[PDB]
Amino acid sequence: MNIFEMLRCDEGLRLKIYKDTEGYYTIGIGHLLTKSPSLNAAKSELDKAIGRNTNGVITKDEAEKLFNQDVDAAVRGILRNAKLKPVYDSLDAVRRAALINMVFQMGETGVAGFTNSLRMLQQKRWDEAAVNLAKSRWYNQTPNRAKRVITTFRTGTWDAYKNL
Ligand SMILES: *SC1=NC(C)(C)N(O)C1(C)C
Ligand SMILES: [Cl-]
Ligand SMILES: [Cl-]
Ligand SMILES: [Cl-]
Ligand SMILES: [Cl-]
Ligand SMILES: [K+]
């Protein structure tokens, strides 16, 4: 397991534009295209992202290219955020992946607002952090995925992913 395999588990792979768990147009491995309800707007974002006139359909290689960029962007967002970087730097590599996963799903600003959970993670109070992380819209709307991410923070293991 690693962050790529982890997010690939959590996000799936679909080569045609689809709506994500929030109803937003998405493609590939959880590549968010737009929050606009306009499919035409989403297709325009897709063509811009890929660099060609797509029919709303991409290849697996193209999906993986966007995925690598999105994982990189999530790490970059963590490292340039004054709230997320200290927590990231304090974590082991398995729990770092859990934080990248959250930023991939909800964005840097959203995760940076989890002030009390972040403090408990920085303090390495793992069970308390896990309890606090579940008191969230995130957990309520995507509880199975949030449970996997939270178990990863709680244990520092891949137990929630290695037997999927
Ligand atoms: S989890 C997971 N990742 C891949 C895509 C390799 N899978 O088939 C699972 C087991 C759903
Ligand atoms: Cl089209
Ligand atoms: Cl330490
Ligand atoms: Cl709490
Ligand atoms: Cl709550
Ligand atoms: K998805």
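If you check the header, you will see the structure was determined by X-ray crystallography, 1.5 Å.
Quick reminder: no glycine exception, Cβ is built from N, Cα and C everywhere.
As recorded in Swiss-Prot, the features of this protein are as follows:
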type	residues	note
ACT_SITE	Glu11	active site, proton donor/acceptor
ACT_SITE	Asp20	active site, proton donor/acceptor
BINDING	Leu32, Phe104, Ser117, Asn132	substrate binding site
MUTAGEN	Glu11 to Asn	Loss of 84% of enzymatic activity
MUTAGEN	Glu11 to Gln	Complete loss of activity
MUTAGEN	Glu11 to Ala, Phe, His, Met or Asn	Complete loss of enzymatic activity
MUTAGEN	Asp20 to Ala, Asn, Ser or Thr	Complete loss of enzymatic activity
MUTAGEN	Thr26 to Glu	Complete loss of activity at neutral pH; covalently bound substrate
MUTAGEN	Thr26 to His	Facilitates transglycosylation more effectively than hydrolysis; covalently bound substrate
MUTAGEN	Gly30 to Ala	Almost complete loss of enzymatic activity
MUTAGEN	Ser117 to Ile	500-fold decrease in enzymatic activity
MUTAGEN	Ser117 to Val	50-fold decrease in enzymatic activity
MUTAGEN	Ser117 to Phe	10-fold decrease in enzymatic activity
MUTAGEN	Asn132 to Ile	5-fold decrease in enzymatic activity
MUTAGEN	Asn132 to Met or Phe	2-fold decrease in enzymatic activity
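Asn132 (mutagenesis position) is surrounded by 18 other CB atoms, counting those within 10 A of its CB over all protein chains shown. Cβ crowding, taken as the number of other Cβ atoms within 10 Å, peaks at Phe104 among the recorded positions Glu11, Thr26, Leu32, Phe104. If you measure from the Cα atom of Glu11 (mutagenesis position) to that of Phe104 (substrate binding site), you get 10 Å. A Cβ distance below 6 Å to any atom of ligand 4 is met, among the recorded positions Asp20, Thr26, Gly30, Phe104, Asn132, by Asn132. Long-range Cβ proximity for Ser117 (mutagenesis position), meaning a same-chain Cβ under 8 A and a gap of 6 or more residues, is found for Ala129, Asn132, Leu133, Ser136.
The number of other Cβ atoms within 10 Å of the Cβ belonging to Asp20 (mutagenesis position), over all protein chains shown, comes to 18. For the substrate site, whose annotated binding residues are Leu32, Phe104, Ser117, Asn132, the maximal Cα to Cα separation is 27 Å. Contact annotation for recorded positions (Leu32, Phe104, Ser117, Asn132) versus ligand 6: none, no CB falling under 6 Å from a ligand atom.
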